[PDB]
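Enquirer: Just passing along the structure, written as structure tokens.
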Amino acid sequence: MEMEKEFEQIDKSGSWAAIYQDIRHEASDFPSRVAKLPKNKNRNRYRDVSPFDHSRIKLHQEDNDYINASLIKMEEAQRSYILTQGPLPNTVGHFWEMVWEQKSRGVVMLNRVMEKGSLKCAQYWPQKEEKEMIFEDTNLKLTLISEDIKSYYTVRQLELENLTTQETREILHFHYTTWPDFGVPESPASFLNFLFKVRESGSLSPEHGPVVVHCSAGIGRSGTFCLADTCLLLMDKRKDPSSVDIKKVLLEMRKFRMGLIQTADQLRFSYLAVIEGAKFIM
Ligand SMILES: CN1CCN(C(=O)Nc2ccc(F)cc2)CC1
């Protein structure tokens, strides 16, 4: 079926939970043996969210190459993304090592450091220009260059220096700051505006390594971001845009990381975002 009318048909019939449970039943199951090794317990935020072995990002290190991060490679859309958990106190150096080694240009953050009165990720970037951060375990230096605070999101320019080689690179930090503590946004308008700002920066384009996207677990809000982006790109590329099937795209993405889209409300919000976004594109 088309999307917008499939949408009203699920609303009128109140069957979002049944649609979402079908997706969960059909999703791929691949091994995640490296994630479950005992030496990696303090590298995982949640015991039930792990990268598959076949798609995990490897650190360029011979001691321990493990990070909770996955490469999502979308062949028809010609887009790639790295989806990862919010960094932990003992993985902030690994996080920036990955950004460096994968040649990423942008980092997309969809959570606040504290939500619901608890810490959802480490404070992994500097908040003042004159107070830079040094990650001694991976030999990197990170400096805040500029910050632009808007009503729904903040954009930061950061300098990452590889202290072994003295090479430097400019990294863009795109921080969506207004996702509610509970539920999903009422309108997709600010989320779509944010997606378009990431696109306009070049961070999603083939001349760079894959964008790094995270929330707390790296599957819920993060899944909504890449699902909406890929569906809108396919609607531009194909002769028949009504052939784009958001459930099929989501199942393809779940071949590369488990659990993408965590609730039926997140699934409905993803439909809404693609539907409204397709009208603005034209
Ligand atoms: C002001 N300009 C913007 C480009 N720029 C940069 O560093 N790009 C980049 C390339 C490759 C990579 F992996 C990360 C960033 C700094 C100079």
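If you check the header, you will see the structure was determined by X-ray crystallography, 1.8 Å.
Yeah, the Cβs are placed from backbone N, Cα and C, and that goes for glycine too.
Pulled the feature table from Swiss-Prot, pasting it below:
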- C215: active site, phosphocysteine intermediate (ACT_SITE)
- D181, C215, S216, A217, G218, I219, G220, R221, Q262: substrate binding site (BINDING)
- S50 to A or D: No phosphorylation (MUTAGEN)
- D181 to A: Substrate-trapping mutant (MUTAGEN)
- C215 to S: Catalytically inactive mutant; abolishes sulfhydration (MUTAGEN)
Enquirer: Quick check for the class: what is the C-alpha distance, in angstrom and rounded, between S50 (mutagenesis position) and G218 (substrate binding site)?
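Expert: Answer for this pair: 10 Å between alpha carbons.
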Enquirer: Looking only at Cβ atoms, how many others are within 10 Å of the one on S50 (mutagenesis position)?
Expert: 22
Enquirer: If you count the C-beta atoms lying within 10 Å of each candidate's C-beta, which of the binding-site residues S216, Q262 ends up with the smallest number?
Expert: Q262
Enquirer: Cα-Cα, whole number of Å: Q262 (substrate binding site) versus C215 (mutagenesis position)?
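Expert: Their Cα atoms are separated by 12 Å.
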Enquirer: To the nearest whole angstrom, what is the C-alpha distance linking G218 (substrate binding site) and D181 (mutagenesis position)?
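Expert: Spelling it out, the Cα of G218 (substrate binding site) and the Cα of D181 (mutagenesis position) are 16 Å apart.
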Enquirer: Please state how far apart, in Å and to a whole number, the two most distant Cα atoms are among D181, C215, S216, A217, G218, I219, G220, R221, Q262, the recorded substrate-binding residues.
Expert: 16
Enquirer: Distance between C215 (mutagenesis position) and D181 (mutagenesis position) at the Cα atoms, whole Å?
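Expert: Pair distance, Cα basis, whole Å: 12 Å.
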Enquirer: In sequence order, which residues at least six apart in the same chain have a CB under 8 Å from the CB of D181 (mutagenesis position)?
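Expert: Those within reach of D181 (mutagenesis position), by Cβ under 8 Å and sequence separation of 6 or more, are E115, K116.
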Enquirer: Determine the minimum-neighbour residue: among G218, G220, listed as binding-site residues, which Cβ has the fewest other Cβ atoms within 10 angstroms?
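Expert: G220, out of the binding-site residues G218, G220, has the fewest neighbouring Cβ atoms within 10 Å.
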